Amino acid sequence: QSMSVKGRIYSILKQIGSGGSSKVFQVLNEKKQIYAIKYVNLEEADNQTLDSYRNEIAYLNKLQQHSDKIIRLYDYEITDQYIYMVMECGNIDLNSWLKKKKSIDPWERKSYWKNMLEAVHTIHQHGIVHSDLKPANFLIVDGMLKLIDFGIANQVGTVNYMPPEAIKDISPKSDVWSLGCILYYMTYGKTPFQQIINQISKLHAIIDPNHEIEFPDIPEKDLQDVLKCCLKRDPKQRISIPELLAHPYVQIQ
Ligand SMILES: c1cc2c(cn1)cnc1sccc12
């Protein structure tokens, strides 16, 4: 099959993912280069959803120039009926990659972490708080992690990465909580609260200071401190991203 985004023609190779009303495909242009096209159906879209879409796009377009850890958006076609986005094609999302591999290399992880701070830090600088980070939001492209979205436009639902303040009902400290959970999953093989099935009981645990989050002793003592810093329930007493980018775990060999 085929499709035309603006002037250019893109041959469909396979379907990467489907959000629901959205379909992501892997494509080829006339110069035979591989891309990822996102189809969005505006047929049953409120003017609020429309606005979230337009906002999320402009931001993704604006933030292209700032960080290389933000998915390349090459071109787009937008009508009253649909959205087409010509983005860079990654190998796999962090979630599926983590879900498959049993052993994660301390370097691969330290590297991925550094890429995760750079991405979140850039959206933060422009005023954005992602508010709902998950490994699904990150995409590996040439051993380099890239942020897919900014959680502006309307794995999903998962409360395992939710900060206590989001549950108590939101500042950059909320994204620090989530990022730490991601690291905790790449460190301990589970999210801090993955151990508790019942979603209501899982929620009571995040907001419970007496329910101690365990940090089992590891060779990377620095990595343990980062987790201990990110997973502090009081946003007031949680590490900031500029502070994390200067932590020994990230800076020291
Ligand atoms: C959304 C999702 C992806 C993308 C661009 N937008 C590019 N490559 C890949 S590989 C697995 C998911 C995706």
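Residue 1 is the first one shown; counting continues down the chain.
So this one's X-ray crystallography, 3.1 Å, going by the header.
Just so you know, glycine gets a Cβ as well, placed from its N, Cα and C.
Feature annotation from Swiss-Prot assigns ATP binding site to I16, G17, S18, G19, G20, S21, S22, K23, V24, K38; the stated evidence is sequence analysis. Residues within less than 8 Å, Cβ to Cβ, of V24 (ATP binding site) and separated from it by at least 6 positions along the same chain comprise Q15, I16, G17, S18, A36, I37, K38, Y39.
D132 (active site, proton acceptor) counts 20 other C-beta atoms within 10 Å of its own C-beta, drawing on all protein chains shown. For the recorded site, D132 (active site, proton acceptor), the DSSP three-state label reads coil. Swiss-Prot lists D132 with the feature active site, proton acceptor.
In sequence order, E56, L60, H130, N137 make up the list of same-chain residues 6 or more apart from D149 (mutagenesis position) whose Cβ falls under 8 Å from its Cβ. Under mutagenesis, Swiss-Prot gives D149 to A (Swiss-Prot position 664) with this note: Loss of kinase activity.
Following the DSSP three-state reduction, the secondary structure of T158 (mutagenesis position) is coil. A mutagenesis experiment is reported in Swiss-Prot for this position, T158 to A (Swiss-Prot position 686), and the note states: Loss of kinase activity.
It is 20 Å from the Cα atom of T158 (mutagenesis position) to that of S22 (ATP binding site). Calculated from their C-alpha atoms, the gap between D132 (active site, proton acceptor) and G20 (ATP binding site) amounts to 18 Å.
Where the chain is interrupted between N154 and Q155, 13 residues are left out of the deposited model, and the two C-alpha atoms stand 15 angstrom apart. For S22 (ATP binding site), the same-chain residues 6+ apart in sequence whose C-beta sits under 8 angstroms from its C-beta are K38, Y39, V40, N41.
Across the residues annotated as binding ATP (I16, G17, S18, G19, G20, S21, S22, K23, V24, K38), the widest Cα-Cα separation comes to 14 Å. Reduced to three states, the DSSP call for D149 (mutagenesis position) is coil.
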